[PDB]
Amino acid sequence: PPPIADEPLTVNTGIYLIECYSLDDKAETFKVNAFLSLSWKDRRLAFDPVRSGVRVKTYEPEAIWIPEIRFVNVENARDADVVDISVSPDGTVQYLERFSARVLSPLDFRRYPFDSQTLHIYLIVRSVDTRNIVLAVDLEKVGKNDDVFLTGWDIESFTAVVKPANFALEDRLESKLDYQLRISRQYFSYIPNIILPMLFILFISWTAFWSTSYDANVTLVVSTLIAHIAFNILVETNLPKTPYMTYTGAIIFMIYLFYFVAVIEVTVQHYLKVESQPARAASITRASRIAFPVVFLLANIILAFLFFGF
Amino acid sequence: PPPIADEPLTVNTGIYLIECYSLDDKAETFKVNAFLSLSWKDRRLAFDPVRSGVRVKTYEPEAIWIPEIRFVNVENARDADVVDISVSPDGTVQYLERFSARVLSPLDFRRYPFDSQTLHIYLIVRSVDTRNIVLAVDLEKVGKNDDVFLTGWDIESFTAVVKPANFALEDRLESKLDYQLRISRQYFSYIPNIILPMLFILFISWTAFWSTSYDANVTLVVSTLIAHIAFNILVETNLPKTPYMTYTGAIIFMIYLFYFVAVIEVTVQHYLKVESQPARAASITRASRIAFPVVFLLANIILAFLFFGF
Amino acid sequence: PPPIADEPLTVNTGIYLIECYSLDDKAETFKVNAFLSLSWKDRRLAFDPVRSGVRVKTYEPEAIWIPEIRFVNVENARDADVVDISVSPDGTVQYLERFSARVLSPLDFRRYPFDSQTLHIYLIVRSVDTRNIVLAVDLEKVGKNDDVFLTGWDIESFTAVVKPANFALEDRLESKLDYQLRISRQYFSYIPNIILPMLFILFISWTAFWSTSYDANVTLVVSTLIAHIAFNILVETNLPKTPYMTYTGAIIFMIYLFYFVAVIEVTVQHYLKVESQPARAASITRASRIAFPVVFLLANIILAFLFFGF
Amino acid sequence: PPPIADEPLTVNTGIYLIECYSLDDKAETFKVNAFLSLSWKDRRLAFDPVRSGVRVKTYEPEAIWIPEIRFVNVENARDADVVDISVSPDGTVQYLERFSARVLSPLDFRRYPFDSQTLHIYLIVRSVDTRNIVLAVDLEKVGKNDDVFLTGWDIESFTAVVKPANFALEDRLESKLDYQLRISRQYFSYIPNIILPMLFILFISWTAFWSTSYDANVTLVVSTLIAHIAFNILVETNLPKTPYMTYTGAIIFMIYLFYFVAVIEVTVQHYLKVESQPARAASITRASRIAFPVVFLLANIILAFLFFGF
Amino acid sequence: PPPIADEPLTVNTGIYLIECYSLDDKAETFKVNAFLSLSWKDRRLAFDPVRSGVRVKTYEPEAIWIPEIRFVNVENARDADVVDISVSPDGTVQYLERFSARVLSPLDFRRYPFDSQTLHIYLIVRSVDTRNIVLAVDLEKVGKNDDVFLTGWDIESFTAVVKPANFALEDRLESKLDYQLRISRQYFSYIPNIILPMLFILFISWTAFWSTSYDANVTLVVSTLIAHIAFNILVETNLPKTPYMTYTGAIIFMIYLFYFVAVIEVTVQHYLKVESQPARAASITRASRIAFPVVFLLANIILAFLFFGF
Ligand SMILES: [As]
C-alpha cells in the first residue's frame, strides 16, 4: 500500500557505522554494523495531534507501507533489526533499523603496503507506480562512531554522494546512493616483519663478494635465496591475484634478479679464478661489491618513484 | 492455486547479475547476487482497468499463485527477497526478486593459469496439472551490471540458452534453463609470483655446470630443488585434485627432472673427475651447460604446444 | 494426528542426490543436497475423486499428519524445503522435500591414497501408537544425478539396504534405513605431487654412496632428509589421527630408516676411511650402493603386498 | 503454567548419545548429538483413560507446561527438535528431544599422547514457585549407541552422577546433573609420526661422536636440530597453551639439551683437537658416544616415571 | 507499550558468565555465554496479591513491555533464550535471559607473551518518550561461575562500572554500561615452545666463534638463522598486525642483528685470516666470543626493562 505522492516520492536515507571489522584483502570484503535511517511523507498516516494522542505515533513495520531499500554490493541480504518507527502528524515517517552486512567493495593493491582504499555501500530502491528517489540526510549520515575499529587500517572519513544515480532497470527506474568509507593502510608492521627482514637476507647474500670460496658462496647466496621465497610466498598469500603489478611484489621480484646475477658473479668469479685469470675474477668481485648495492638502491628509487611518484 | 492455462504455461525468466564474487578454484563455486525476473499469464488476475484502479495492481506473494523456480546447482536453497509483483489487466504478472546464491559450477584447470572458464546457473521448474515451460526474456537477461567484479577474472559475457531442456523427473516434466557466465583468468600475477621466481631457481641450479666443487654443487643444486618444492606446494594448494594433468603442473613437474639429471651430472662429473678421467668429466659438464637449457626450452615448446596448441 | 493404520504403518522413503560435495577426510564428513521422498496411506485423507476436484489434492504440511524422518549421522538437523504434497484418493500421500545436510560418515585410511570409501545416510523414524516401519522405494532412490561431483573422488554407486533395522529405543521402536554411497579416491594427483617427488629426494640422498666426502655427504643426505619431513608433514595434515597404520604413512615412515642407515654408512665409510682401513670402507660404500635400492624395492613389495595384497 | 506439585517436583532426565564427534584438543570442546529425555508428574494432565481415548495422549510443546532444561557448558544454546510428548493418565509426562550441542569440557594434557580424558554435560534447571530437582533415569541414560565414533579416541563409558547438585543462584535454587563421558586417547599414531621420527633425527645427530670433521659435524648436528623444531612446532600446534608441563613437551624439550651439549662437545672435541691435545679430544668424543645415549635413556626413565609413575 | 514512569525509568542489569571461551588474539574477539538479568517498575503490571493469585505472576515476553537492551561490541546480534519473567505486585519485573554472544574487544599485545588484557561487554539502551537509564545490580553481576574456562588465560575478575554513560545518539539519549573482564595470559608454555628453543639456536649460531672453518661456520650460522625465521614466522601468525612494536617481536627481531653481525664476523675472521693477518682475525673471533653474549644479555635487560619496567 504505497503513499500516493504527487510526484517522485523522496526517501531520506542515512547510515551510522557502529562497528566496522573483518576487512579481508583476499576476498575484497568487509563487515559492517550500522544504523539505517529512512524518511518519507505518507500523507495517509497524517493525524490531528490534538484529536489524537501526541506528537508522533509509533507503528510496527507491518502496519505502514515501507520502501524496500536493498543494498547492492552485499554477499547475502543484510541482517537488520528494526529499532523504531515514528509517524509525524503531517504523515512524515521516521524509520530506523540496525543492520549488519558483509560488504563487497574492491581494492587497489597498486601501492599495496602503502595503499589507501575507499569502500562502498549502495542502497538501491526500486520504483513502482510512484517513482522513488533516494537521498541523503546528513544528520543521520555523520554515521561513524568515534570507536569504529577496522584493524590494520586508519579510517579517514565516512561520507555520502548526495546526488543519487537514477538507473532504469528492467522497466522501473531505480535510485542508487553512494556511501563512501576512506581508509589508509597501517603499513608500519610490514617493515619489521617483511621489508627489513627481507633486505637483510639480501645483504648477507652478497657478502659472497668478499668471499672467494665458491663452496661457501653457494651455501651462502643459495641459502639466502630460499628465505626470500619464504617471504615472497608469505606475502603472496594475504593478497589476491591482481591482474596488475603490486608495488611490493615489484620490489619483491626485482630482488630475485639480484640473487640471480649474484649467483652469476660467484659462478664467474669462479670460472675465471680457475681459468688462471684471477687478474679478472678479483676485478669482478671487486666491482660486484659496488655495482649491486648501487643498481639496487638505484632501481628502488626508479621503482619507488615509478609507483608512488606517478 | 495455479493459473488454468489452455496449454503448457510459459513462464518468462531473466537474471540481472548485480554482484559477482568469491570464485573458489578449490571448491569450484562462486557467489552471485542478481535479480530474478518472472512472467506468466494468469487470466484469473485479469481486471477491467476502467472499472478498477489503474494500469496494474500489485500483490503480495501469498495472494497470487507463483511458480516455484528452484536453482539446480546451488549449495543451499538461495536467499531471495521479493522486490515487486505487478499483475497487468489481461492477467499478466511481473515478478521480480533479488536472490543471492552460492553456485556450484565446475572448472577446467587444463590450461590452469591461462584457463578460461564458463559458469552456470540453472533454474528448474517442476510441472503439475498444467505443464510449466520456462523461457528467457532477454530484456531482463542483459543481467550484468557494468561493475560486476569477480577478482582475478576478466568477465567476457553473461547470456542464456533460449531453448529450455524439458526433462521428465519422477513423473512431472521439469523445464530447465541454462544461464551462462564466461570468464578469462587474469594470469598476469602468476608470472612475477610463480613462473619467473620458479625459472630463476632453476637456472641458478645449474650454474653447477660451471663449477667443479661437488660440495658447492650439491649445496647449490640441492638447495634450489627445495625452493622449487616451496613453489610446487604453494601452487598445489589453490588447486583441486584434478584427475587430469594441469598445464602449470606439467611444467612444474617437468622441472623436477631437470633437477634430477642436474644432480646426476654433478654426481657424475664427480665420479669421473675422481676416476682420474677429467678428460670426460669436463666434457660432460662442458655439454650439460648446453643440453639442459635447450632440452628445457625445447620440452616447453613441446609442452606449451601440447596444451594450448591442441 | 497420526493415520489410524491397522498394523505397522509403512512409510516409503527415497533419496535423490542432486549435489554432492565437501568430502572432508580430516573431519570424516561430507555435504549432500538431495530429494527426500516419503509415502504412506492415511485413509482419512481419502476422497471421492468424482464428488471432489481431481486425481489428487495438494496440502500444506500443517494440514496433514506427516511422519518425522530424522537423519541419524548429521551434525545439526538438516535444512529441508518442502517441494510438494499430493494425497491420492485412497489416502495415499506423496511427500517430496529437498534437504541439504552435512553427513558424518567415517572412512578407512588403511590404503590411504588408494582407498575406497563407503558413505552413509540413515533416516530413523520414531514410532508412537501405530508402529512406523520405513522402507525404500527404488524409483525415487535412483537418487543420483548424472552430474554428482565430489572432487577427488570417483563415485561408484548410490543405493540402499531395503531391509530396515527396527531398534527399540527408550520404549518406542525406531526404524532405521541404510542409504549407501560408494566412492574410489582419485589417487592420480598424489603421484606427481607426493609419491614421485618423495622418491627422488630419497635417491639423491644416496648418491652419497658414490661420494667419499663426508662433508658433502652430510650436506647431501641430511638436506634430503629435511625435505622428506616437508613431505611427511604435508601428508600428515590432510589426514586424521588414525589409531592404525595408514599405507602411505607406512612407506612414508619406512623411508626414515633408509635415511638413517644411509647416514650410518656415510658415517661409517668415514670412521673406517680414517681408521686407515679403506680396504673396508670402499667395500661398504661399494655394497651400500646396491643393498639400499634392493632392500627398499624389496620392503615396498613386502609393504605394498602386506596392505593391498591382504 | 507449572504443575502444582506438593513438594519439590522431580524431573527425570536421561541422555542417549547418538553421534559424537569433533573433539577439539585446541579449543577443549566436542560436538554431540543425543536424545534428551524428561519425565514429571503434572497431575493436571491426568485423564480417565476409560472416558477418554487410550493409554496416553500426545501433546504439542505449547500445550503442556514443560521445564526449561538448559545445558551449562555449551557455546550457544543447543539445537533440539522435539521427538515426542506422551502424558500418562495419572498426569505423567514423557518428553523426548534430539538435541545437537557443542560442548565445552576441559582436558588434562599432562600425559598428552597417553592421556585419558573425561568429558561433561550439565543440564541445570531453574526453579520457580515449586522447587525443581532434576534426577537421572538410567533406562534412558544407557545413552550411548554402539557406533559412537569420536575419532582418535577410545570411548570407555558414558554414565551420570545420580545425585544432583542443588545450587542457589540469584534467589531460586537450581538443580544441576553431571553426565560423564570417559575417553582414552588413541596414541598409536603418535609413534610412527612423531616419537620415532623424532628419536631418529636425535641419533643421527650424534654420529658426530664418530666423526672428527667439525665441518661435517655441524652440517650434521645443526641440520638435525632444525628438523626437531619442525617436530617441536608441529606438535605445539594441535595443543593449547597449558599453564603446566605436558609430558610429550617435556621429552620434546629435554631433547633440545642433548642437541646443545652435543654441539658443545663437537665444538670442544675441536678446540681441543686444535689445541694440540687430541689426547683429550678423542677421549671426550670417546665418552660422549656413551654418556649421551645413557643419560638420555636414563632421563627418560626419570621423566617417564616422573609423569606416569606418579 | 512502555511503562509510564514519572522520570527516567531505571532498568537494572546484571550479567552472570556461565561459559567463557574462544578468545582469539588474531581477531580480537571472544565468545561468551551468560545470564542477562533486567529489572524495572512498570506500575501498570501491579496487582492486588490478595485479590489475585500469589506473590508474583509470570508473563510471556509478548505480554509485557520489555526494554530493548542491545549489546554494542558484538559481531551479529546475540543469541538469547528467555529464562523467566516475574512481575512483582508493585509492578516490579524480573527478567532473566541466557544469551550467547561473540564479543569484539581489542587487546594490547605490547607485552605479548606476558600481557594482561581487559575484555568488555556494553549493553546500550535506546530511550523513547520516557528516558531509559541502565544501571547494575551487583547481586546478579557476581556473574562469573567458578568454572569459567578461557584456555590459556587466568581470569582475574568480572565486574561492572556502576555509572552508565548516557550518550545522545541521533536524538534519543542512549544509556551504556561497561562490564569488564580482566585476564592475565598464561605465558608458561611460550617458554619451552618459543623462547628457549629460540635462544638455543642463537647460541649454537655462535659456536662459530670457536671455529675457524668459514665453510662450517656458514653451514652453521646460516642454518641457525633459517630456524629463527621458522620461529619468527610461527609467532607472527597467532598475532595481528599491531601498528606498534610487540615485546616478543622486539627481541625476536633484535635477534636478527646478532645473526647478522655474527655472519659479518665469521666473514671478517675470514677475509683477515686470508689476508695473512690472523694476528687480527683470531683477535676478533677471540672477542666476538665475549661481546655477543654480553651485548645480547645487555640489550635484553635494556629491552625487557624498556617494555615491562616502564
Ligand atoms: As642447508
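For chain D, we keep the numbers from Swiss-Prot: what you see runs 50-359, in order.
If you're wondering, the header gives X-ray crystallography, 3.2 Å.
Even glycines carry a Cβ here, placed using N, Cα and C.
Listed in Swiss-Prot for this protein:
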type: MUTAGEN; residues: D:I244 to Y; note: Marked gain of function, with a ten-fold shift of the proton dose-response curve towards lower concentrations
type: MUTAGEN; residues: D:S272 to A; note: Increases the binding affinity of TBA
type: MUTAGEN; residues: D:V284 to M; note: Displays an increased sensitivity to propofol but not to desflurane
type: MUTAGEN; residues: D:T297 to A; note: Marked gain of function, with a ten-fold shift of the proton dose-response curve towards lower concentrations. Also shows slower apparent rate constants for activation and deactivation. Displays an increased sensitivity to propofol but a decreased sensitivity to desflurane
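Location within the structure of each feature annotated in Swiss-Prot.
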{"residue": "D:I244", "record": "mutagenesis position", "contacts (Cβ under 8 Å, 6+ apart)": "D:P162"}
{"residue": "D:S272", "record": "mutagenesis position", "contacts (Cβ under 8 Å, 6+ apart)": "none"}
{"residue": "D:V284", "record": "mutagenesis position", "contacts (Cβ under 8 Å, 6+ apart)": "D:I243, D:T297, D:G298, D:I301"}
Members of the mutagenesis positions set D:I244, D:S272, D:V284, D:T297 whose C-beta sits under 8 angstroms from chain E: D:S272
Subset of mutagenesis positions D:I244, D:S272, D:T297 within reach of chain C (CB-CB under 8 A): D:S272
CB contacts for D:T297 (mutagenesis position) [other CB atoms within 10 A, all chains]: 24
Mapped DSSP class for D:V284 (mutagenesis position), helix or strand or coil: helix
In three-state DSSP terms, the structure that D:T297 (mutagenesis position) belongs to: helix
Three-state secondary structure, which DSSP defines for D:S272 (mutagenesis position): helix
